[PDB]
Amino acid sequence: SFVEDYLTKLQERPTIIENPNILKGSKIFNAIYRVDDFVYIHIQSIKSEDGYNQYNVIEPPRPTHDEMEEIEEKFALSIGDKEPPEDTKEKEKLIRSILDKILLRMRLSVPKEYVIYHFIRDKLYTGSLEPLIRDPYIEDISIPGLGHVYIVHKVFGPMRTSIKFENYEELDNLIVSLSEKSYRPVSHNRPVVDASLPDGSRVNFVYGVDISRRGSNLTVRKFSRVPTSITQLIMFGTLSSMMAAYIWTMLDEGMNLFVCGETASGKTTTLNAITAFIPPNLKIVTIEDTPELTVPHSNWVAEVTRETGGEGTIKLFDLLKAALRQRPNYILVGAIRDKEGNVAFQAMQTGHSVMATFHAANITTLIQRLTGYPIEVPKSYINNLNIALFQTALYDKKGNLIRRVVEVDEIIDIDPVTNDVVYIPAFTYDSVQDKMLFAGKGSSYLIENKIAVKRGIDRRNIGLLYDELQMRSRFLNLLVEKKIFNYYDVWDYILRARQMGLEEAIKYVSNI
Amino acid sequence: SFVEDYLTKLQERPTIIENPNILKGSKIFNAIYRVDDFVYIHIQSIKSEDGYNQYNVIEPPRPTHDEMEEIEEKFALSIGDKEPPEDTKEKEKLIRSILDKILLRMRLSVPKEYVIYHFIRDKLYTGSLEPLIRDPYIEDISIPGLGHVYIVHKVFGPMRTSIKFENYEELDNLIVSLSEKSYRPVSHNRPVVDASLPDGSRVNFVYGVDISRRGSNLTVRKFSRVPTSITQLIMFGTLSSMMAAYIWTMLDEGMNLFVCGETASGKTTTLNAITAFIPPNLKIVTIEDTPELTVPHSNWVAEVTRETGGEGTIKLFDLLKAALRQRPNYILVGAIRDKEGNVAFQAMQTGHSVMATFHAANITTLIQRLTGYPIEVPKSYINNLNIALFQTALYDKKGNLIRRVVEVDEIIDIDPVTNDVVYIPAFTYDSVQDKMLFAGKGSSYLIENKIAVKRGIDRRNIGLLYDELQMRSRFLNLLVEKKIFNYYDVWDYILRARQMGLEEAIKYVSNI
Amino acid sequence: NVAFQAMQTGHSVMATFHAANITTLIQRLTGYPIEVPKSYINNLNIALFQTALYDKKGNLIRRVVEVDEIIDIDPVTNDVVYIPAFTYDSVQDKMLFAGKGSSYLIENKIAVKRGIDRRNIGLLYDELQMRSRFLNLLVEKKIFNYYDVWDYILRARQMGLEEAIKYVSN
Ligand SMILES: Nc1ncnc2c1ncn2[C@@H]1O[C@H](COP(=O)(O)OP(=O)(O)O)[C@@H](O)[C@H]1O
Ligand SMILES: Nc1ncnc2c1ncn2[C@@H]1O[C@H](COP(=O)(O)OP(=O)(O)O)[C@@H](O)[C@H]1O
Ligand SMILES: [Mg+2]
Ligand SMILES: [Mg+2]
């Protein structure tokens, strides 16, 4: 068969899996896995001098150019007047039929099925890129110009694929047909185009050698349908169970919270994980430039921006303004860096809860950038933001990149005398022991001065809040210990905890 | 009956109740309350796993799809060239008649009265959302995308209803159809629309999967056709009786006044309330992007902008220019933001009084924005605007949201040494004691340089003006004490005060 | 302005800019039409300055005259704080590592990422010295072609510095 045909020509035969997660940290490998019928992936860890491992795409052989052009011809002549009907799925299963009854009397080189696959892949889908689209372990796809297609793999990082573009014309035809298929055709007049693929991936096209001098280029950004969960983050060591419990307590009470950090620090991942702590019967509105977030709540409005060059442009600013008319309980802003930040604080000021990510290493930098142009949050408004957490990518002792929350700050106010932010570090990070340090039971301005007054608690009864905090930490630990990691499983158990109560939920989980 | 039918399919029967107010606090129940003769609501005390109570709409059964198609097509074939009348009642009268003719000769799968309910519901009203609109216990309605319609119920809080939208295009059609019925169609170019349903409920639309990625979404917020009155605003603490008396005095004398603040600070609400102070026999032209102002005056031109995506588009600017030829006494502009601001001041310079809402937190910012791009009011004309009030949202000590007019400024001049506004703060606010402060006696330039001169009172009998002011404050305080809060009742009492004098008015209303 | 937007969204950036020194650079970055607000200026970490100078025979040479690390904003003056990591001694025609042992980017960015205490910073300066040693060896062996040099840098990435140094030394 086509796989074994490939698989026999290899000097050293690759093993079998179907999930390269096992290889995490394995710097040596030679494996092959399924994607679809007609698509297998052979990953081999060569000692490539420029540090790319190999990602080999295994597809059915192609009929000769002559066969195709003959099949194209005979096909084009059919359904002439006839219009290609709307629906994608039952009107794909039509092009099939027509293929059969023009192939059934043809002497073909390769087996028909394999002819079918290539005809369909190129006509109805993303052609040679389709295996990469179909592969759930790929996050970025780049065709920078002439040469190989490059990807970023979640396990392996950047890899070089076996797919190769040798001429400008192939490249052009790819960018043109895909952009047309995405209903946003490129032209020489407007050669730069952003669009969505049917699977929801985002694609950027740049068309014409006069603009992309190594040949027309594209970039596909794919998004995970299943976000990393809060128990995974705890297991990774990125947050402690107590820290996550603290966040849970705060989101349960509608606190406003920014997840901050600099390049690739994991802000969006942490944001998506802690979203599971927002009470499940509430309305969440997400507003993003890029559709990265997946919210488990049923009452979830998900909005994205649109840039048209002028008329019809919809910005984050516009969507946050509209969110004030949408009765949200939480507004989640993908990332703040412009005037939408001002509207976000006005949303906080008028009874709406907000979370967002922001690119900044520490609270001083965060406040300076929020109060500066272009965001222009007034100092008198900064107090609306209750929690700023900062995380960063660091190396561990083995040289591996890890992500860590390095500080969690409770914002109290800006000092009128000094114009400096008054805040309390709720958590800090000890890099030596690799542990999150909790400031403790007498430490939280938010618990004592905000929540206590909210939940109608007297000072004598303040320990009951710290007690529930402790119980939440216990529950999260038990989830981790029982290996409850999948985002939706974790959501289910959070919901269970809310339904039966923490004390009883802990007993239930203890006995799995 | 359609209801009794429904009950028989149930595992166990719910108790019939007059209204859900009795179920309040409780959580072990099972009830059916009546909305219309066609709408009964079944409420289930057993939560879903995500903590939503279930709100089940009991409607009469629908005709088959082919029956409905047959009816629509026949309805369309009758009358199909003629345009329907604008009057909603006459419209419905016509539709029922025509419908009665078509159905008379038909053999229906369900009773006639049921076909009629559903036809009228979908054609004239809000379709499957109509039961929610008609239930007075519904506060908010959300369709966040594909899935159920979610609501906020006055008794039960968030609930999941039995209404579902499972098809992108059907959801698009709903948003398009409802926006068209709201007199403000969405388009792909302008996919975000704020408007009001025919019943007066505010609605926000977001159109197209390219912007709302889980499907077109909407939010309905119910609330009185009766606008909040000035006596209610005093009782809320948003402004004092003296502040209202001041504004009343100023509008009596044709002063120009902007209501300023951030979004959702309550500016439109305050403008609508103080409009009741404009003398009753005057011409009012309102100019808005969507109607919010409910003017009680008889001589009221209500104009609204229009976006067509091409020819026929009419903006605030165009309407404001036309107002110069319409002999209004007051022009009320819903909000001023762009070059229409310049025309508003042209209106002032040609003898028309103007009020508007504007986005600015203080007088300094207001003047910077008026004089800068794109408004560009020349500096020497800025003092045509007499009064700016600034309103903001805040939290009190308990954490409750409140809205307060925090400053009232009289605009005197722009200082040529150099370009700073000369103004007088006639009122300010003490945020600690939550109190409004008057400047006050012999502080107002407008009282003692415009009104006194017109009157024409000497600088030593100026007490007469401040006595009329203290007088108006007492009358307003009296209305609050006697709980005269309804907008139109307050209007009547104001007109009554005009038509027998303050002294006689205070003394009257003291009795009740 | 968009280059700074790119830094603020987690993309690294390099660029050339026509300016003689950090003061001029910052005036131009913060002024019209670039208009980067001061609070974002320190997204740019390093500014290097290079000039055409005359040699003693009156021919043109190019020299890096300063390398500046951009730190943050001074709370008293509202000015951009920077420290020179390198300066140029025109009389000896030598680059001075003025930031040696006191570089902000080395201690507060690099060292922190590596979890290296303020008291073990010497390890980073050791690694730097080995990098320099390697670059000298390439020069000594007349490895000048851009692609040959690129190959050796990659060889150093692979294999590691110490034995790349051994291989080059031969
Ligand atoms: N806690 C973590 N542990 C390990 N990897 C992570 C963690 N958080 C994020 N990542 C990975 O790091 C990269 C950047 O994550 P992202 O959430 O997009 O960061 P940012 O939002 O700060 O740009 C992604 O590849 C993501 O899968
Ligand atoms: N003084 C007030 N007190 C309490 N609620 C108010 C007040 N003014 C307005 N609101 C409510 O606040 C919300 C925003 O009001 P609106 O007048 O539309 O503000 P803006 O015009 O500034 O956007 C509305 O739901 C309205 O009912
Ligand atoms: Mg308004
Ligand atoms: Mg990011």
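Quick note: numbers on chain A are straight from Swiss-Prot, i.e. 2-513, in order.
The backbone N, Cα and C atoms fix where each Cβ goes, and this holds for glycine too.
According to Swiss-Prot, the ADP binding site annotation covers A:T239, A:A265, A:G267, A:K268, A:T269, A:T270. Around the Cβ of A:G267 (ADP binding site), a 10 Å sphere holds 22 further Cβ atoms from the protein chains shown.
Every protein chain considered, the tally of other Cβ atoms within 10 Å of the Cβ of A:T269 (ADP binding site) stands at 18. A:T269 (ADP binding site) falls within a helical segment according to DSSP. The Mg(2+) binding site feature in Swiss-Prot is assigned to A:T269; the stated evidence is experimental evidence.
Cβ contacts within 10 Å of A:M69 (mutagenesis position), excluding its own Cβ and spanning all protein chains shown: 16. In Swiss-Prot, the entry for mutagenesis A:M69 to E states: Significantly reduces localization to the membrane; when associated with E-72 and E-76. The structure shown retains the original residue.
Counting Cβ atoms from all protein chains shown, A:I72 (mutagenesis position) has 19 others lying within 10 Å of its own Cβ. Swiss-Prot gives this note for the published mutagenesis A:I72 to E: Significantly reduces localization to the membrane; when associated with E-69 and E-76.
Quoted from Swiss-Prot, the note on the mutagenesis of A:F76 to E is: Significantly reduces localization to the membrane; when associated with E-69 and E-72. A 10 Å cutoff on Cβ-Cβ distances gives A:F76 (mutagenesis position) a total of 17 other Cβ atoms nearby, all chains included.
Every protein chain shown contributes to the tally, and the Cβ of A:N190 (mutagenesis position) ends up with 6 other Cβ atoms within 10 Å. Under the heading of mutagenesis, Swiss-Prot lists A:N190 to E and annotates it as follows: Does not affect ATPase activity. Shows a reduced ability to form hexamers upon ATP binding; when associated with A-336.
The annotation that Swiss-Prot gives for the mutagenesis experiment A:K268 to A reads: 50% decrease in ATP hydrolysis. Decreases ATP binding. Cannot form oligomers. Can complement a deletion mutant.
Here Swiss-Prot notes a mutagenesis experiment, A:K284 to E, with the remark: Does not affect ATPase activity. Shows a reduced ability to form hexamers upon ATP binding; when associated with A-336. Here the Cβ of A:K284 (mutagenesis position) has 23 other Cβ atoms within 10 Å, regardless of which shown protein chain they belong to.
Taking Cβ-Cβ distances under 8 Å and a sequence gap of 6 or more within the same chain, the neighbours of A:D290 (mutagenesis position) are A:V305, A:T306, A:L317, A:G335, A:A336. Here Swiss-Prot describes A:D290 to A as a published mutagenesis experiment; the accompanying note says: Does not affect ATP hydrolysis and ATP binding.
Long-range Cβ contacts of A:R307 (mutagenesis position) within its own chain (separation 6+, distance under 8 Å): A:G313, A:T314, A:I315. What Swiss-Prot notes for the published mutagenesis of A:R307 to K is this: Does not affect ATPase activity. Shows a reduced ability to form hexamers upon ATP binding; when associated with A-336.
Using a CB-CB cutoff of under 8 Å against chain B, the recorded positions that qualify from A:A265, A:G267, A:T269, A:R307 are A:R307. Other residues of the chain with a Cβ within 8 Å of the Cβ centroid of A:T239, A:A265, A:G267, A:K268, A:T269, A:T270, the ADP site, are A:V260, A:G262, A:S266, A:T271, A:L272, A:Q392, A:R404.
Proximity to chain C, defined as a CB-CB distance below 8 A, holds for A:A265 out of the recorded positions A:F76, A:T239, A:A265, A:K268, A:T269. Ligand 1 lies under 6 Å from the Cβ of the following recorded positions, listed in sequence order from A:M69, A:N190, A:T239, A:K268, A:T270, A:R307: A:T239, A:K268, A:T270. Comparing A:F76 (mutagenesis position) with A:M69 (mutagenesis position), their Cα atoms are 10 Å apart once rounded.
Among the recorded positions A:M69, A:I72, A:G267, A:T269, A:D290, A:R307, the residues whose Cβ sits under 6 Å from any atom of ligand 4 are A:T269. Rounded to a whole number, the C-alpha distance linking A:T239 (ADP binding site) with A:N190 (mutagenesis position) is 47 angstrom. Of all residue pairs in the ADP-binding list (A:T239, A:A265, A:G267, A:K268, A:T269, A:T270), the one with the greatest Cα separation is 14 Å apart. Nearest Cα neighbour of A:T270 (ADP binding site) among the listed mutagenesis positions (A:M69, A:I72, A:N190): A:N190.
Its Cβ taken as reference, A:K268 (mutagenesis position) is surrounded by 24 other Cβ atoms within 10 Å in the chains shown.
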